[PDB]
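Chemist: Pasting in a structure now, in structure tokens, and then I'll have a few things to ask.
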Amino acid sequence: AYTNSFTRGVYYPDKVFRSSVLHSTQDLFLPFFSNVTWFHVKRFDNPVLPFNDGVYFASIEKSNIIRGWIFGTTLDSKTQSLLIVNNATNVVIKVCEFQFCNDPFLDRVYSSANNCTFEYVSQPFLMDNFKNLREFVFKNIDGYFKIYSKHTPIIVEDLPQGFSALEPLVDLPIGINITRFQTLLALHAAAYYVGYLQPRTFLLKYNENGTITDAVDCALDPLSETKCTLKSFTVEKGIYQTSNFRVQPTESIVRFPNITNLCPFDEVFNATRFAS
Amino acid sequence: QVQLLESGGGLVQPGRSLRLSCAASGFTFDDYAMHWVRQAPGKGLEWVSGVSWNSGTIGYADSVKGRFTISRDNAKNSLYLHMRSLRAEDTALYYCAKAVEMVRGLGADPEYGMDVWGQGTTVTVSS
Amino acid sequence: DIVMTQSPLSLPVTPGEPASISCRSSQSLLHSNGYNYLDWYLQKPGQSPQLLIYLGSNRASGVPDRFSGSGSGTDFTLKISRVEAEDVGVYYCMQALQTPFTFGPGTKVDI
Amino acid sequence: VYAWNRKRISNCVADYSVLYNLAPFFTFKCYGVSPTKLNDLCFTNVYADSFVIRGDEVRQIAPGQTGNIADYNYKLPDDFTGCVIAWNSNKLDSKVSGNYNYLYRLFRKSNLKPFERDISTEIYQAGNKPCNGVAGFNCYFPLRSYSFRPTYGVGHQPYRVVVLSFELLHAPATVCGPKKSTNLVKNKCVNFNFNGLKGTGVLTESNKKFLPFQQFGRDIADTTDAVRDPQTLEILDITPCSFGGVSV
Amino acid sequence: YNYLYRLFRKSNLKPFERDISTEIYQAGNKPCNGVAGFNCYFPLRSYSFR
Ligand SMILES: *[C@@H]1O[C@H](CO)[C@@H](O[C@@H]2O[C@H](CO)[C@@H](O)[C@H](O)[C@H]2NC(C)=O)[C@H](O)[C@H]1NC(C)=O
Ligand SMILES: *[C@@H]1O[C@H](CO)[C@@H](O)[C@H](O)[C@H]1NC(C)=O
Ligand SMILES: *[C@@H]1O[C@H](CO)[C@@H](O)[C@H](O)[C@H]1NC(C)=O
């Protein structure tokens, strides 16, 4: 289905601390008020969704059913790929070739170790009576791989009306060609969401502690364009100038007068007799 | 699950060569000392040869020394056992076993603890 | 080039009683670390053998706590606190100090 | 040497100084870089090749060399950009009956490619009759065994060789040198370098709340104001050592 | 081998400065006392121009 991502998907673009200032960054973000793909689970769904640029994965999960993610473009041992899982109190991010099955499950069934190339171990990313929100921004840039995270309580299904930044949980410089991702979980009433990040220019309001407290998009609506032009949140009454209305070209034209001279190649190639 | 598959059995005349192959799947190949142990028909076990984590052999049986040649390949997770000077007294099963202690996990490096065993082949010799 | 022996050669055990098997070597297996390198293995008839005890007395993983290993120097003992109907087969002791390794002649336990 | 092992090394800082601080590694022939210089240098991957050879065949582990080792066992490319480490080991690698755990390829139809490994034991058909896998006239086993003995000659005494190759090619560096954290001088004006962040000014003690993942601190005109101490997770303000316009 | 070169020195050179002294090199925490050995490198090595 479709839902509304009102104001969600704001991650710290830089490890640079600030205070009480506003910083008009311009990076790959998830635009405000976007129709995001909604799923939920006898009935289920598990396609192979394309990892176009960046996915604001959200999971209003009652009790930690989602079990990792799988990324890549082929996922059949032909191309180097990766697997991220969430063990009871640990996680593993490996980079191997893999061969999967239609219904891998536990009480798994796939080639976990094949032509491997990278491994990772850490604490359980999915910490743990509320359907705790588990936002994760998955993105790759310049041959690096970035993830973000957040863990907030949820009372009782649609995204809340609130703003929460996302710390950079873990970085990992893998740098492989990726196109399509697939989520992983186990059933034996949980929703997983997939947005799509797009190049965009944002305003962010760092608080007195370097923590983000509010954000404004430049390209959303005229008033937001003013806000992003004055570099301020409140806008005093007036008439401001923000940008330049410009029309774009439509098609392509090439011109040249009628051509009359053709090189006499036939007389050489189709000659009746060649010289010695 | 950890898997140890061996292949290469078959009837061969005395005075020939063979090459058994053992394939491992389900663990990091370079942190376990592999072993080759024979099993004669209706008798006890007998150690044949082994190899450390760094592809360094650790000697062969006293009565077989001179013909057998072991080799390892961590890239393919593949262990091989070239066999020379085949004689009638070399007919027996052959398991490929693995060590238990991971290297550098605690004095010296471990070589003991043959815990996991694949189903051996049935190499035989006759004329 | 070390030769080991076991005793008794073959002993009948009945389910519900302890049993004791001794493995003897020629050279003491005490290393500089002070650890014994003898290991106990059970090769059940018709099935691939299994590990029972490694490093003298350190219990192997996944086996019940009904087995006990003792001894040092040149004499080691394996005691099954309680025996049952799934404790029949052949037992061996294998050296792990001086290459090449060796396996004893084997004790045959039955009902 | 014919079945040389290769340990890929990554995700780790290599203290090269440790092995450089050991006489037994007498033979430390490197080519293309300086050991001391690379201890402040980074690479994407490192490969550690180890094998044991005789006493005098250490020269064969070098670019543009020839011989049984260089042509059939372990060939280095002409454009070698790494180091060679070799030492004598008569105690462990040798034996009183002679060691048989060692083999060197003696016959092969064609010289190796750089860093090629060959473990196939197929009779070297030198004549024109097929060998069918049994040694004989013009049919030789590819490998032969070194008779390493305690009383053997130095040129024949065992020798362990470790070859390090460095390839930082289009890959996020995973191996750098452990440049020791140098001293920190506070309240006296200095020139500083903090994890690739190298300005000039006086270091001081800070009190500004810093979020743990945050590293730097920027003021209005993107000036590096606060810097996390790399070892201890504390904060050092950078306000230029006290100044104020001089008028006479 | 009429031509040789230096590769280890405590500190780099100065513009238009020709370092010439034949002083043993100490690459380790321990001195050399003018005797060849570990961390004892003669300052000059020779090229094999072939
Ligand atoms: C010129 O000679 C001076 C005097 O020795 C050198 O100054 C010393 O350099 C060494 C390192 O080579 C340091 O350990 C000393 O602390 C320096 N101070 C002294 C003793 O004067 C100077 O380095 C030499 N010139 C060059 C270019 O190296
Ligand atoms: C910084 O965190 C402290 C924690 O007590 C909080 O009181 C303060 O409001 C935060 N920053 C702001 C909003 O000034
Ligand atoms: C090393 O860094 C740790 C913090 O990561 C610190 O606690 C310790 O004192 C440091 N030791 C030194 C100075 O090497």
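Using the numbering of Swiss-Prot, the residues shown for chain E are 449-498, in order.
So how was this one determined? The header says electron microscopy, 3.4 Å.
Every residue, even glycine, has its Cβ placed from backbone N, Cα and C.
Below, the features straight out of Swiss-Prot:
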MUTAGEN   E:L452 to R  Increased resistance to neutralizing antibodies. Decreases HLA binding to NF9 epitope. Increased binding affinity to human ACE2
VARIANT   E:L452 to Q  In strain: Omicron/BA.2.12.1
VARIANT   E:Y453 to F  In strain: B.1.1.298
VARIANT   E:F456 to L  In strain: Omicron/EG.5.1
MUTAGEN   E:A475 to V  Increased resistance to neutralizing antibodies
MUTAGEN   E:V483 to A  Increased resistance to neutralizing antibodies
VARIANT   E:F486 to V  In strain: Omicron/BA.4, Omicron/BA.5, Omicron/BQ.1.1
VARIANT   E:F486 to P  In strain: Omicron/XBB.1.5, Omicron/EG.5.1
VARIANT   E:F490 to S  In strain: Lambda/C.37, Omicron/BQ.1.1, Omicron/XBB.1.5, Omicron/EG.5.1
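Tell me about the setting of these features in this model.
Modeler: On its own chain, E:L452 (mutagenesis position) has E:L492, E:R493, E:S494, E:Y495 as residues at least 6 apart in sequence with a Cβ closer than 8 Å to its own Cβ.
For E:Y453 (variant position), the Cβ neighbour count at a 10 Å cut-off comes to 9, with all displayed protein chains included.
For E:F456 (variant position), the number of other Cβ atoms no farther than 10 Å from its own Cβ, over all displayed protein chains, is 15.
Take the CB of E:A475 (mutagenesis position) and look out to 10 A: across all protein chains shown you find 16 other CB atoms.
In the three-state DSSP scheme, E:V483 (mutagenesis position) is classed as coil.
For E:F486 (variant position), the same-chain residues lying six or more positions away in sequence with a CB closer than 8 A to its CB are E:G476, E:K478.
In three-state terms derived from DSSP, E:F490 (variant position) belongs to neither a helical nor a strand segment and is classed as coil. For E:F490 (variant position), the count of additional Cβ atoms within 10 Å of its Cβ stands at 13 [all protein chains shown].
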Chemist: What recorded positions among E:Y453, E:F456, E:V483, E:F490 are found with a C-alpha within 10 angstroms of that of E:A475 (mutagenesis position)?
Modeler: E:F456
Chemist: Sequence gap of 6 or more, C-beta under 8 Å: which same-chain residues meet both conditions with respect to E:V483 (mutagenesis position)?
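Modeler: Long-range Cβ contacts: E:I472.
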Chemist: Go through the recorded positions E:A475, E:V483, E:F486 one by one and keep only those whose Cβ is less than 8 Å from a Cβ of chain D; report them in sequence order, or 'none'.
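Modeler: Correct list, in sequence order: E:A475, E:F486.
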Chemist: Give the distance between the Cα atoms of E:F456 (variant position) and E:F490 (variant position), rounded to the nearest whole Å.
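Modeler: Spelling it out, the Cα of E:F456 (variant position) and the Cα of E:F490 (variant position) are 9 Å apart.
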Chemist: How would DSSP class E:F456 (variant position) in three states?
Modeler: coil
